[PDB]
Amino acid sequence: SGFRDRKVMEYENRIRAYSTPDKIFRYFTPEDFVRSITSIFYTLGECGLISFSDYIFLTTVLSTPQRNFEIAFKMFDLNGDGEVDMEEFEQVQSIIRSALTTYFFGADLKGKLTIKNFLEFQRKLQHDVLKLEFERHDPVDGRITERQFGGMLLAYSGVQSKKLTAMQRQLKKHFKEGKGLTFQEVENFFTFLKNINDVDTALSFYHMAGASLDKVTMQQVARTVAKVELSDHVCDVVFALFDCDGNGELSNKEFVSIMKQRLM
Amino acid sequence: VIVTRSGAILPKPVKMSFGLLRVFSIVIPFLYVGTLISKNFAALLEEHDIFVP
């Protein structure tokens, strides 16, 4: 099946790139939502046609970065008292036009848990979707190829540029040694890739000149802004991948900005 | 035909003033441009996402 689906494989990608959520959730939703790529769900006592409002909520549980969703948490708390049940919740769910409620407010749906549990819930979901995707790339020895670890970035970025696309292919020439990329050395990077919004902010002085800080303190300032450490080699391939200009560094227009605008 | 029907011989055909060197220096200067506007154009496709080797 050569050219059977290399239109829909790009089309569904184009849908998942930028499109309306209507057909997006029509692909039932119970767990088909994992199609959003290309152990929480065991606890998903959901109802197949759940909603698209929760969907809008759901992707934001992966879209909203770390420090910001605290405000979404606060915005969720219009009743104050550190807690808000479905009254405000399901209302702002309705304004667009269940398992999470059973997961938050219990199967009774009434007992209002501390909405501080919005964070940890956001933590594992970001992990699980990243987890399942890590198996989709078939981690050999618990590790994946640098062209896979770079591939998911492209799958994350969702950009259409033939050059860097080929650079993703050409990396085996730039990296023929082979090390494999573990699930932890990629999860830490995405948490950084999540909080990109503040990095460029923290990097503004560099942004006033450029070069994205020589790839090493980049990793250092990453841990500062991202609250999580990365290794050295993990980012060397990233700078090797996105070095479109061949300068050995990045401009904001090289790597950062594309990430920044990705939050659309 | 080489000879006319009367039996005479057709006149001398007319070349053009060592045109062989004239053409030879209208092909090459427009052949060298062939290399340029190709290489320049392909490199111009590196500037964008239209194509890449």
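All chain B residue numbers match Swiss-Prot; in order, they span 48-100.
For all residues, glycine too, the Cβ spot is worked out from N, Cα and C.
All protein chains included, B:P58 (mutagenesis position) registers 7 other Cβ atoms within 10 Å of its own Cβ. According to Swiss-Prot, the mutagenesis experiment B:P58 to W carries this note: Abolished interaction with MCU.
For the recorded site, B:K59 (mutagenesis position), the DSSP three-state label reads coil. Around the Cβ of B:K59 (mutagenesis position), the number of neighbouring Cβ atoms within 10 Å comes to 6. Here Swiss-Prot notes a mutagenesis experiment, B:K59 to W, with the remark: Abolished interaction with MCU.
Within the same chain, no residue at least 6 positions away in sequence has its Cβ under 8 Å from that of B:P60 (mutagenesis position). B:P60 to A or W appears in Swiss-Prot as a published mutagenesis result, with the remark: Abolished interaction with MCU.
Annotation note: B:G81 (mutagenesis position) sits in a helical segment as assigned by DSSP. Record note (Swiss-Prot), mutagenesis B:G81 to W: Abolishes calcium uptake into mitochondria. The unchanged residue is displayed.
Among the mutagenesis experiments that Swiss-Prot reports, B:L83 to W is described with the note: Promotes association with MCU, protecting SMDT1/EMRE from degradation by AFG3L2 and SP7. Less than 8 angstroms from the CB of B:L83 (mutagenesis position) sits no same-chain residue that is six or more residues away.
One mutagenesis experiment named in Swiss-Prot is B:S85 to W, and its note says Abolishes calcium uptake into mitochondria. Promotes association with MCU, protecting SMDT1/EMRE from degradation by AFG3L2 and SP7. With a cut-off of 8 Å between CB atoms and residues at least 6 apart in sequence, the same chain places nothing near B:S85 (mutagenesis position).
Counting every protein chain shown, the Cβ of B:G81 (mutagenesis position) has 11 other Cβ atoms within 10 Å.
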